[PDB]
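Student: This structure is in structure tokens; I'll ask about it shortly.
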Protein chains: 2
Amino acid sequence: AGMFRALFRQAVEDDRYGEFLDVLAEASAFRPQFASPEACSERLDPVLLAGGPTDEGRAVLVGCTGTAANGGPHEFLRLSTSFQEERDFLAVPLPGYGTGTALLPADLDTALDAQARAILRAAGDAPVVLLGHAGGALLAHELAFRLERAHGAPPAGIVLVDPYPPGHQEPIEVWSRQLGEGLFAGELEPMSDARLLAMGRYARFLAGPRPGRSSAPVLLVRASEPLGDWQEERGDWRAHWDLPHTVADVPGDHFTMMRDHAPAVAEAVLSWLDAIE
Amino acid sequence: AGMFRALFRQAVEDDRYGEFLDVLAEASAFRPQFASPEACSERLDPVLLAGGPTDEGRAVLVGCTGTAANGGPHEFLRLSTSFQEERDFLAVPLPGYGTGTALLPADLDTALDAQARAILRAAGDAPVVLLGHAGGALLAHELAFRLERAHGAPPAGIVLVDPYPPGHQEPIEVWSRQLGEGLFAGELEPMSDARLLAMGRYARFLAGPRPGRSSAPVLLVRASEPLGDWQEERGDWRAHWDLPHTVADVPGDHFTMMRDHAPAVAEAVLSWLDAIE
Ligand SMILES: *C(=O)[C@H](C)C(=O)[C@H](C)[C@@H](O)[C@@H](C)C[C@@H](C)C(=O)CC[C@@H](C)[C@H](O)CC
Ligand SMILES: *C(=O)[C@H](C)C(=O)[C@H](C)[C@@H](O)[C@@H](C)C[C@@H](C)C(=O)CC[C@@H](C)[C@H](O)CC
């Protein structure tokens, strides 16, 4: 395919993943942007992947698609089949990755706003619980804070699947070789350069300083296996959130917890969603 | 073409030529390299573009290909024809702009040594005179110093057509916009991204500290007309070299001196080559 993918592949071989996300981020600024929510090119309509039972005031899960360039609609397919007959599971797309190619959000809040406007429409009046894995975790918490403040529609709760927020990213950096290798592994097609740029831009948004904590109760799903090597001498490699309302450990590592062991993740979510209603 | 050419074109409209030329250099670190002169992918065999008289002590012109990604072999055609029946004129390619796609020099000295080898092997016993325009004048001098210091075989002279060496590029900044637009306006087809990466890598090299100065006599050929506006009380917009053997001015600006008035340039070089013989 494109040259940005050839550079990306070379940077993973050569254990320079970190360096190269900076080039992706810096190059993304010369893509076309959209500056206001309605100026988004993609129809951000959510997509129903599971239905709940025909009852009544229960909450719907909203999956927030992650930053991975090789991500798309299929991200939540394995996970969602375990919410069938349990909860509505809608997956919202992320602005910057669709069909030509798409306008990049000028800044993070513009994209979160465009997302919240589409979730509110499709949610109706159901209470809404947000869900993200990895970079999607960070994203979901920001959308939860952006729904609370900017739109006065605070979510019923947030599920964070293995988040490494800016305080606690040391195990993510150490393992960045595997993270990069995992992106390539999990490829249905050659990653487009348009999406690699999109990925780099959101990587920059989320790396940055971010102020508010969202008042919604947080469920923190952590992996059990480390992604790579890690001397016990060096501390806890597990994902971290500050005052989890509930902590749940599922089998596998940063990657396999949503592939092989996604039913354990849905089991934690179901148990938790009832304990809060 | 590809994504880099799109990003670059966006950047020129937004007077951000400078910042994007630094994305290109950063990005180019992740291309495959060659670290010794032998490991060069291309055959750097020079090319005969003008034949001299059949008369020996007689010096040959060697043209050093510039850094512009929009060029290659056609660069010296208008100039070389005025050397027919006057001087032999070789044109030596720059490593990194070949066929698939070509390996990049680990550093500038690895490229010059690759080129100095193909030039000694072709000059045979003749004195060589290196000739370069814009970025290629910075490359001509750097090669002359390499042929001297490292190969023990200094050239007979250097023809620097309009250099703006590191401490005197204020005109190059003020005119960044015109420069980037002329880069596109000279496309005879889309600029490949591997070549755009090539340009940014060499541009980085040439901004470096290259303290070695050559001992060959230097003909500084200057444009007569400024490329864009310039407030005369800023200093001199003209091209600059320290202590040149000869200064010759020619009609046109930084671009047009080499297209429209390549006859003027060639006559300056022929008069001077005689004076030093
Ligand atoms: C999760 O996606 C990664 C490990 C993550 O949370 C880091 C710390 C964030 O900065 C994101 C924005 C990193 C980017 C580069 C990313 O998209 C990583 C994607 C990989 C690691 C996914 O696990 C693939 C399913
Ligand atoms: C000459 O090539 C340019 C104006 C130049 O010398 C600048 C000051 C150097 O930094 C070079 C290495 C800059 C690169 C980007 C370059 O080759 C630009 C080339 C265009 C604008 C040429 O004028 C076309 C031959």
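Residue numbering in chain B adheres to Swiss-Prot, whereby the residues present occupy positions 1057-1111, 1114-1157, 1162-1339 in order.
Structure determined by X-ray crystallography, 2.8 Å.
Even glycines carry a Cβ here, placed using N, Cα and C.
Feature table excerpt (Swiss-Prot):
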ACT_SITE  B:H1316  active site, proton acceptor
BINDING   B:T1125, B:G1197, B:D1224  substrate binding site
MUTAGEN   B:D1224 to A  Retains significant albeit reduced thioesterase activity
MUTAGEN   B:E1235 to N  Only relatively minor changes in the thioesterase activity. 10-fold reduction in the kcat/Km for ketoester; when associated with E-1239
MUTAGEN   B:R1239 to E  10-fold reduction in the kcat/Km for ketoester; when associated with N-1235
MUTAGEN   B:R1239 to N  3-fold decrease fo the catalytic efficiency and 3-fold increase of affinity
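Structural setting of the listed features?
Tutor: Annotation note: B:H1316 (active site, proton acceptor) sits in a coil segment as assigned by DSSP. Sequence-distant neighbours of B:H1316 (active site, proton acceptor) (same chain, six or more apart, CB under 8 Å from its CB) are B:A1196, B:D1224, B:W1237, B:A1285, B:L1289, B:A1301, listed in sequence order.
In the three-state DSSP classification, B:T1125 (substrate binding site) falls within coil. For B:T1125 (substrate binding site), the same-chain residues lying six or more positions away in sequence with a CB closer than 8 A to its CB are B:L1152, B:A1196, B:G1197, B:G1198, B:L1201, B:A1260, B:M1261, B:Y1264, B:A1265, B:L1268.
Around B:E1235 (mutagenesis position), the C-beta neighbours below 8 angstroms that are at least 6 residues distant in the chain are B:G1074.
Cβ neighbour count for B:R1239 (mutagenesis position) (all protein chains, 10 Å cutoff from its Cβ): 15.
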Student: Taking DSSP as the reference, which of helix, strand or coil describes B:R1239 (mutagenesis position)?
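Tutor: For B:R1239 (mutagenesis position) - judged by DSSP and reduced to three states - the answer is helix.
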Student: Quick check on the gap: 2 residues absent, flanked by B:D1111 and B:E1114. Distance between their CA atoms in Å?
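Tutor: Logged value, Cα of B:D1111 to Cα of B:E1114: 8 Å.
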Student: Including all protein chains shown, what's the count of other C-beta atoms within 10 A of the C-beta of B:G1197 (substrate binding site)?
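Tutor: Other Cβ atoms within 10 Å of B:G1197 (substrate binding site): 21.
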Student: Let's check the environment of B:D1224 (mutagenesis position): how many other CB atoms sit within 10 Å of its CB?
Tutor: 26
Student: Take B:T1157 and B:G1162, the residues on either side of 4 unmodelled positions, and give their C-alpha distance in whole angstrom.
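Tutor: Those two Cα atoms are 5 Å from each other.
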